[PDB]
Amino acid sequence: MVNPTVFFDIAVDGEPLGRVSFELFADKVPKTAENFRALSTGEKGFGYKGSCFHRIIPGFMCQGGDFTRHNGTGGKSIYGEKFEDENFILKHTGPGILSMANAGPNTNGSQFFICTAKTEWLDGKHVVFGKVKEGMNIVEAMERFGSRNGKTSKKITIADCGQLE
Amino acid sequence: XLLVXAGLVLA
(Lines of atoms letter the chains of each structure in order from A and count residues from 1; the text may use other names and numbers.)
(Lines give C-alpha, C1' and ligand atoms only; values in the text may rest on other atoms or scores of the structure.)
Protein backbone atom coordinates (compact mmCIF):
# COMPACT_ATOMS: atom_id res chain seq x y z
CA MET A 1 0.00 0.00 0.00
CA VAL A 2 2.92 2.32 -0.85
CA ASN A 3 3.75 3.96 -4.16
CA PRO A 4 7.00 2.68 -5.69
CA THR A 5 10.08 4.89 -5.75
CA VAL A 6 12.33 4.31 -8.73
CA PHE A 7 15.69 6.01 -9.52
CA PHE A 8 17.74 6.86 -12.56
CA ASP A 9 21.48 7.68 -12.31
CA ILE A 10 22.14 10.14 -15.17
CA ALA A 11 25.54 10.45 -16.99
CA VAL A 12 26.55 13.02 -19.60
CA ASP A 13 29.10 11.51 -22.03
CA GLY A 14 29.88 8.74 -19.60
CA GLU A 15 30.47 11.23 -16.72
CA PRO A 16 28.05 10.69 -13.80
CA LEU A 17 25.81 13.67 -13.09
CA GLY A 18 23.58 12.41 -10.25
CA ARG A 19 20.44 10.64 -9.13
CA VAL A 20 16.82 11.54 -9.84
CA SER A 21 14.22 9.74 -7.71
CA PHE A 22 10.61 9.35 -8.88
CA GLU A 23 7.39 8.61 -7.11
CA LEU A 24 5.05 6.51 -9.29
CA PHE A 25 1.31 6.95 -8.72
CA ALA A 26 0.43 3.20 -8.73
CA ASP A 27 -2.59 4.13 -6.65
CA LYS A 28 -3.99 6.19 -9.58
CA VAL A 29 -2.55 4.58 -12.69
CA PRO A 30 -1.46 1.06 -11.54
CA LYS A 31 -0.80 -0.38 -15.01
CA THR A 32 1.23 2.67 -16.36
CA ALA A 33 3.20 2.84 -13.09
CA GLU A 34 3.93 -0.95 -13.19
CA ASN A 35 5.22 -0.72 -16.79
CA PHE A 36 7.67 2.06 -15.80
CA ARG A 37 8.69 0.22 -12.56
CA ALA A 38 9.40 -3.12 -14.33
CA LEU A 39 11.33 -1.34 -17.19
CA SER A 40 13.41 0.37 -14.50
CA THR A 41 14.36 -2.95 -12.79
CA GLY A 42 14.96 -4.71 -16.17
CA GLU A 43 13.21 -7.80 -14.70
CA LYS A 44 11.47 -8.85 -17.96
CA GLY A 45 14.84 -9.08 -19.74
CA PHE A 46 14.71 -5.54 -21.23
CA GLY A 47 14.49 -1.90 -19.93
CA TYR A 48 15.82 1.57 -19.43
CA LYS A 49 19.43 0.93 -18.25
CA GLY A 50 21.99 2.11 -20.84
CA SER A 51 19.32 4.10 -22.85
CA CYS A 52 19.26 7.86 -23.53
CA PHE A 53 17.30 11.08 -23.38
CA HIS A 54 16.90 11.64 -27.09
CA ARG A 55 14.97 14.93 -27.05
CA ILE A 56 15.40 17.79 -24.52
CA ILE A 57 13.79 21.21 -24.95
CA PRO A 58 14.74 23.78 -22.16
CA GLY A 59 11.65 25.24 -20.39
CA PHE A 60 9.49 22.41 -21.76
CA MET A 61 10.59 18.78 -21.06
CA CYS A 62 13.20 15.95 -21.27
CA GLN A 63 12.06 12.89 -23.33
CA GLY A 64 13.52 9.31 -23.06
CA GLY A 65 12.58 5.62 -22.92
CA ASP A 66 13.40 4.47 -26.50
CA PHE A 67 15.55 1.45 -25.51
CA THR A 68 15.20 -0.34 -28.89
CA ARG A 69 15.85 2.33 -31.56
CA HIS A 70 17.18 5.20 -29.33
CA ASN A 71 15.69 7.88 -31.52
CA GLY A 72 12.01 8.25 -30.77
CA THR A 73 10.71 5.40 -32.97
CA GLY A 74 11.00 2.32 -30.72
CA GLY A 75 10.50 0.95 -27.24
CA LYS A 76 7.68 -1.36 -26.03
CA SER A 77 5.72 -1.98 -22.90
CA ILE A 78 5.94 -5.01 -20.55
CA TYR A 79 2.46 -5.85 -21.90
CA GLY A 80 3.30 -6.15 -25.62
CA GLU A 81 4.30 -3.33 -28.02
CA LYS A 82 1.62 -0.80 -26.88
CA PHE A 83 -1.13 -0.39 -24.29
CA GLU A 84 -4.17 1.77 -23.60
CA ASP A 85 -4.44 5.23 -22.07
CA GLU A 86 -5.32 4.14 -18.59
CA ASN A 87 -6.92 7.43 -17.47
CA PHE A 88 -6.29 11.20 -17.45
CA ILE A 89 -7.04 11.93 -13.77
CA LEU A 90 -3.75 13.83 -13.25
CA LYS A 91 -2.66 16.96 -15.10
CA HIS A 92 0.59 18.59 -16.14
CA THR A 93 0.58 21.11 -13.34
CA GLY A 94 4.23 22.21 -13.06
CA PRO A 95 7.94 21.18 -13.07
CA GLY A 96 8.70 17.56 -12.10
CA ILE A 97 5.63 15.81 -13.68
CA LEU A 98 6.37 12.43 -15.26
CA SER A 99 4.14 11.59 -18.18
CA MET A 100 3.88 9.16 -21.14
CA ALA A 101 4.84 10.03 -24.65
CA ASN A 102 2.72 8.36 -27.45
CA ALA A 103 1.73 8.37 -31.10
CA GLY A 104 -1.93 9.16 -30.47
CA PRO A 105 -4.76 7.51 -28.41
CA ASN A 106 -3.91 4.11 -26.78
CA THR A 107 -0.30 3.86 -28.00
CA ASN A 108 1.73 3.80 -24.78
CA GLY A 109 5.02 1.81 -24.97
CA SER A 110 8.05 2.91 -22.88
CA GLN A 111 8.81 6.50 -23.95
CA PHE A 112 8.20 9.16 -21.27
CA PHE A 113 8.93 12.77 -20.47
CA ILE A 114 9.79 14.79 -17.43
CA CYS A 115 8.14 18.21 -17.46
CA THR A 116 10.18 21.29 -16.68
CA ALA A 117 7.14 23.66 -16.63
CA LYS A 118 3.34 23.53 -16.44
CA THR A 119 2.27 22.13 -19.85
CA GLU A 120 -1.53 22.31 -19.54
CA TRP A 121 -2.00 21.77 -23.31
CA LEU A 122 -1.00 18.12 -22.87
CA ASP A 123 -3.83 17.36 -20.38
CA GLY A 124 -6.28 14.73 -21.53
CA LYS A 125 -3.78 13.64 -24.20
CA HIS A 126 -0.78 12.21 -22.24
CA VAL A 127 -1.15 10.02 -19.10
CA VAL A 128 0.59 11.61 -16.04
CA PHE A 129 1.76 8.79 -13.75
CA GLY A 130 4.57 10.04 -11.48
CA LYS A 131 6.61 12.95 -10.22
CA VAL A 132 10.24 13.82 -9.41
CA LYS A 133 10.67 13.19 -5.70
CA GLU A 134 14.40 14.07 -5.31
CA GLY A 135 17.03 15.41 -7.69
CA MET A 136 14.98 18.06 -9.66
CA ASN A 137 18.31 19.90 -9.71
CA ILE A 138 19.78 17.03 -11.84
CA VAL A 139 16.86 17.53 -14.37
CA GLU A 140 17.65 21.27 -14.45
CA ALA A 141 21.30 20.47 -15.18
CA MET A 142 20.10 18.08 -17.98
CA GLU A 143 18.15 20.82 -19.74
CA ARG A 144 21.28 22.80 -20.31
CA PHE A 145 22.36 20.26 -23.03
CA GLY A 146 19.04 20.56 -24.88
CA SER A 147 17.94 22.92 -27.63
CA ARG A 148 14.82 24.58 -29.02
CA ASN A 149 14.66 21.75 -31.57
CA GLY A 150 15.23 18.87 -29.11
CA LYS A 151 18.75 17.85 -30.15
CA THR A 152 21.10 17.39 -27.20
CA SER A 153 24.75 18.67 -27.35
CA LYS A 154 25.93 15.82 -25.12
CA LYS A 155 24.78 12.14 -24.79
CA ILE A 156 22.54 12.02 -21.75
CA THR A 157 22.28 8.42 -20.52
CA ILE A 158 20.52 6.41 -17.82
CA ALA A 159 23.66 4.71 -16.48
CA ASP A 160 21.77 2.63 -13.93
CA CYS A 161 18.22 2.51 -12.61
CA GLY A 162 16.20 0.35 -10.29
CA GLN A 163 13.72 0.47 -7.54
CA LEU A 164 14.42 1.98 -4.12
CA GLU A 165 11.06 1.10 -2.58
CA UNK B 1 5.69 23.75 -31.42
CA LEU B 2 5.78 21.98 -28.04
CA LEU B 3 4.39 18.46 -28.40
CA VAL B 4 5.65 15.05 -27.18
CA UNK B 5 5.16 12.31 -29.85
CA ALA B 6 6.92 9.00 -30.68
CA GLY B 7 7.84 8.78 -34.43
CA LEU B 8 6.38 11.89 -36.29
CA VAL B 9 7.46 14.85 -34.04
CA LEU B 10 5.39 18.01 -34.57
CA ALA B 11 6.43 21.65 -34.53
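Numbers run from 1 along the shown chain.
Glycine is no exception: its Cβ is also placed from the backbone N, Cα and C atoms.
Annotation source Swiss-Prot lists domain 'PPIase cyclophilin-type' at A:7-163.
Non-local contacts of A:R69 (mutagenesis position) by the CB criterion (under 8 A, 6+ apart in sequence, same chain) comprise A:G75. Quoted from Swiss-Prot, the note on the mutagenesis of A:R69 to A is: No effect on peptidyl-prolyl cis-trans isomerase activity. Reduced interaction with BSG/CD147 and ability to induce leukocyte chemotaxis.
A mutagenesis experiment is reported in Swiss-Prot for this position, A:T107 to A, and the note states: No effect on peptidyl-prolyl cis-trans isomerase activity. Reduced interaction with BSG/CD147 and ability to induce leukocyte chemotaxis. The secondary structure of A:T107 (mutagenesis position), as reduced to three states from DSSP, is coil rather than helix or strand.
Look at A:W121 (mutagenesis position): DSSP puts it in a helix. In Swiss-Prot, the entry for mutagenesis A:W121 to H states: No effect on peptidyl-prolyl cis-trans isomerase activity. The structure shown retains the original residue.
In sequence order, the list of same-chain residues 6 or more apart from A:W121 (mutagenesis position) whose Cβ falls under 8 Å from its Cβ is empty. Here Swiss-Prot notes a mutagenesis experiment, A:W121 to F, with the remark: 75-fold decrease of sensitivity to CsA.
The mutagenesis experiment A:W121 to A is recorded by Swiss-Prot, whose note states: 200-fold decrease of sensitivity to CsA. Reduced ability to stimulate MAPK/ERK phosphorylation.
A simple way to gauge crowding: the CB of A:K125 (mutagenesis position) has 16 other CB atoms within 10 angstroms, across all the protein chains here. Here the residue is the original one, while Swiss-Prot reports the published mutagenesis A:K125 to R with the comment Loss of acetylation and interaction with TARDBP.
Around the Cβ of A:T107 (mutagenesis position), the same chain contributes A:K82, each under 8 angstroms and 6 or more positions distant in sequence.
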